[PDB]
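**Q** Here it is: the structure, laid out below.
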Amino acid sequence: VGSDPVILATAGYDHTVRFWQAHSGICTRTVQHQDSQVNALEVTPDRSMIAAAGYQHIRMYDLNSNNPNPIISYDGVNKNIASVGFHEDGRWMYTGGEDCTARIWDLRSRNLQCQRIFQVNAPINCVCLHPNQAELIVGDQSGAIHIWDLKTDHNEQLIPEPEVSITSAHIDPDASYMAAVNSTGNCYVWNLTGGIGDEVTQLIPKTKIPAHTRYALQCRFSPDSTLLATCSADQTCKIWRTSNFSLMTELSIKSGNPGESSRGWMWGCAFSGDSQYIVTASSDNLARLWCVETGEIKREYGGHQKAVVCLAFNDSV
Amino acid sequence: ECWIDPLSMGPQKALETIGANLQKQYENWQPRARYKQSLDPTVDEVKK
Amino acid sequence: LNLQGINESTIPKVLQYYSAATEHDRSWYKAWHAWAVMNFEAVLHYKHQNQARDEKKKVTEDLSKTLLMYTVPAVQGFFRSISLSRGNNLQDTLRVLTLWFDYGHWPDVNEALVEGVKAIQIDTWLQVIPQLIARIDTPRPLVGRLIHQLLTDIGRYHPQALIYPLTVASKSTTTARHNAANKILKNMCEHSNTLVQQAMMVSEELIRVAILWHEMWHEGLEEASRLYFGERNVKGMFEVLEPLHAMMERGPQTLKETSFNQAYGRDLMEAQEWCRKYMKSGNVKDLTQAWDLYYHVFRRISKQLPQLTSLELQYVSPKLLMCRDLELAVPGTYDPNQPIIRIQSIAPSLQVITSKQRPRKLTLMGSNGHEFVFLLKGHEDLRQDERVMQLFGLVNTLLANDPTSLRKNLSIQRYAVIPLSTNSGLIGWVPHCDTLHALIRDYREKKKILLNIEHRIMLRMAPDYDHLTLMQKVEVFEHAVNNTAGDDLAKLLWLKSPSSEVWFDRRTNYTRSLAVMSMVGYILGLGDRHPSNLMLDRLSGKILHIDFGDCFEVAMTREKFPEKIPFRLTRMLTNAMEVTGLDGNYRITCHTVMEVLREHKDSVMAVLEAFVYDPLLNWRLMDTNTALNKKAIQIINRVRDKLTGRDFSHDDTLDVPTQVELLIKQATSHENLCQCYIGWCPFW
């Protein structure tokens, strides 16, 4: 799990976090997570310990040692933790909850209490750390994206569309484009002005992609920054090319038969180390390692009793 | 039943109450005797 | 006004106009009503501009002359517009009360009111007897003296309209209310005397019936256990229990109270000895003996309470059994036009309903010969319901006047509500009704369907449903809705109906009545509409709403399980309607109701403002908060915005079709429905 270069954790409503192997597709070890589900996993850049954000506790399990109890159980929060970020230095950790109060947690510090807080109006649905490690993008249920600066605290609130919950938002590693997604199924792309010291961070609206008919759930650029995977409740994980914003490949898990209601929502999109493959979790209890160019399920992972809401993927050498 | 309306008191209490009153009534005539009620008894219960 | 607005320059102009109109047509109702309401708005505009400017010496003295310049015209005008309307004066009469209560302590406003009260007919005031008695103890002397004198003359003609609310005031806890009520009763006695004695007894006996000693001890020990074991509030625990000891210190007045003091009373008095030893010693071993005795009787009571299925008058209150051919009339039946349907006799048995609150089922025989069934609720304040029924009366009047509504036979089904104390009161039992939950339960037991099937499917798919995120909840909810055929109510409405011809009429009535109460409930703010709180008439098919405990978006305000649904428009109700959907009868009916209410916004606003501002009902708003005046102003503003149609966005006014469409989407939205507490049953 830890000693293996690739990691692929998985977790959902069954109170487990199963660490698979990409080359085989065999469950190496499970880990218990009582009292709640897991809403979002996250491997640390150092790769020393995974994270598991749940209900009123951000837990962080060990990746190297096997079968251990949670190393950290950061309590003292409420109404779930929607997401978790991680600072590339490995000191700071970000979260977002439904209490309308973003936070930052010092792993190095022994203090249980958090460090800083950025309260907002509506519940925070998603966090995303900007690769420069200076700006923290923060979506919410009212529609308001924010950019809480990590040095000046100057939040530049911005609402692409009034009264639509923005469910996820990601920014590519090259800081070129930033994508956002809402429950209507649009994909608002924003061109990042090149400011670091100035921190202007001006968001220039490029294209409203009519991505899906029904609720969209997660978007994420590739490390190449050529592709933009966009998951939704229509059981299709579309992949949009960054240059033309066109549908290069449409990965669907539909029945192929009109008599099949609520097969399962698709909310997984993690690119491979080189953007050749793409992992994808679905509510049919099955992870799926897709192929980008062809669009074929190479391997299927099974054994989860309940739905699968999270993924983790780490090819860091 | 034993000068007690059973449906007024509800089923279970009424059955206990009638047994108690019936004991008192008999205790007017024979006050020095061991009374032992059986209320909707089984066969073993009657045997013992 | 529509072009310019309300400001310093328009008011002198629009008054010049309405004055001319009044001159050219003296008799014309609308010319006086518009002049009066305009003056009244010129009052409240300059009052709120004083608080906006002066609050935020000479200016208030100028304001005295300024408002009194507009207050005396308003009063004289409303009194003339009351006589002319002769049957549609509700709005005008309430506006008179608001003016009287606020400014009537002034000599000049008092004079105008005195001349007016003489001129106006005494039948008009029967509409607003609740609002008058609410201010029975107004600190201002010149106001309160004229209230008494008016009530006196309401006593001398139509005393049946006064005895019930007066008897409730006469036994109020606060000293000034009861004193005023008794002083008025002293004057009422000379005219009749028999009425005062009868109503005082009947009400005392009904209260005794409404809450028995063992029921009071049960609720008291529950509260005292939560204070002691939960909060560790020992002095507050004695405050809960010491009234119950003083309650029994009257003694056994009925056979039920005798048998209570026999069985428990000895232990309670012994537990009081340990309590009184603790008061002068302060020992844990002393007070634990009292809680042992308290939990002994509490467990015995809890065992008894299921067995109390019925109460006989011979035991519980023999006074009421003796009562024959009372002149005191049946509650909420008195009409000045109809002949008084006085109480013939009370039935001997009381079918106690097995619920959380354990209501009784009182039934009275009328002198006309018809039986009148009631529901005797205990520890549930019914003054809200009384005020809400006054609102429904007004709305029914408005729908009767509109021809479109009249042609569609639109109306709200309402029932009698008669308070007896701050806790208890009588509710009129609506016959041929049963709760929606009961109907669905009985259909699903017939068809062998699991009652909690949708909930079980959800917990199977995701056992952490309560703790799931919003998107997760929406998925689970939708998966349940797709995997359950939601046709139980439509199907059972068909099967129940004897013939198709009747079924169609029942379904038309059902759809229209539902739409009417959806819009009215939205404006009023009525939340907490789970299927136990709405009932269906098994003959007419009309829907009935009950237990309006939550109003003015209290459900949205509360942190725990907040409800984001304006009115109940669930999938099962939609299926019960026409196959096409809400687009047909439901939408068209909603448009008509909304248009009429918007047209008559002034009348609706006047009624709403009076009861909200009432000090007695201020408690509910204060509890919702976390001063009192600021909270009330915000609530009124929200209601006004809904009638205008600016509720969704203040900047842009919305037309009636647009507003209705947005409301329907919000009510039926999956995201909003999922958040709702599971007891609300968003799946049915």
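Residues 8-324, in that order, are what chain A shows, numbered as in Swiss-Prot.
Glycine is treated like the rest: Cβ placed from N, Cα and C.
These came from Swiss-Prot, pasted as-is:
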- A:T51 to A: Reduced ubiquitination by the SCF(FBXW7) complex (MUTAGEN)
- A:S55 to A: Does not affect ubiquitination by the SCF(FBXW7) complex (MUTAGEN)
- A:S72 to D: Impairs interaction with MTOR (MUTAGEN)
- A:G192 to D: Abolishes interaction with MTOR (MUTAGEN)
- A:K305 to R: Elevated assembly of mTORC2 complex; when associated with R-313. Decreased sumoylation (MUTAGEN)
- A:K313 to R: Elevated assembly of mTORC2 complex; when associated with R-305. Decreased sumoylation (MUTAGEN)
- A:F320 to S: Impairs interaction with MTOR (MUTAGEN)
**Q** Going by a 10 angstroms cut-off between Cβ atoms, which of the mutagenesis positions A:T51, A:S55, A:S72 has the sparsest surroundings?
**A** A:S72
**Q** Within 10 Å of the Cβ of A:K313 (mutagenesis position), how many other Cβ atoms can be counted across all chains shown?
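**A** There are 19 such Cβ atoms around A:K313 (mutagenesis position).
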**Q** With CB distance below 8 Å as the criterion, list the mutagenesis positions among A:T51, A:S55, A:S72, A:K305, A:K313, A:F320 that sit near chain C.
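**A** Near chain C, the qualifying mutagenesis positions are A:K313.
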**Q** What is the separation, in Å, between the Cα atoms of A:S72 (mutagenesis position) and A:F320 (mutagenesis position)?
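**A** Rounded to the nearest whole number, the Cα-Cα distance is 18 Å.
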**Q** Take the Cβ of A:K305 (mutagenesis position) and count every other Cβ within 10 Å, whichever protein chain it belongs to.
**A** 13
**Q** By the DSSP assignment reduced to helix, strand and coil, which category contains A:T51 (mutagenesis position)?
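**A** In the DSSP reduction, A:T51 (mutagenesis position) maps to coil.
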**Q** Restricting to the same chain and to sequence separations of six or more, state which residues have a Cβ under 8 Å from that of A:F320 (mutagenesis position).
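**A** Within the chain, A:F320 (mutagenesis position) has Cβ neighbours under 8 Å at A:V13, A:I14, A:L15, A:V50, A:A277, A:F278, A:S279, A:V286.
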**Q** How far is it from A:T51 (mutagenesis position) to A:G192 (mutagenesis position), counting Cα to Cα, in Å?
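**A** Between the alpha carbons of A:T51 (mutagenesis position) and A:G192 (mutagenesis position) there are 30 Å.
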**Q** Could you check which of the mutagenesis positions A:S55, A:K305, A:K313 is the closest Cα neighbour of A:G192 (mutagenesis position)?
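**A** Closest by Cα: A:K313.
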**Q** Counting across all protein chains shown, how many other Cβ atoms sit within 10 Å of the Cβ of A:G192 (mutagenesis position)?
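**A** For A:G192 (mutagenesis position), the count of other Cβ atoms within 10 Å is 21.
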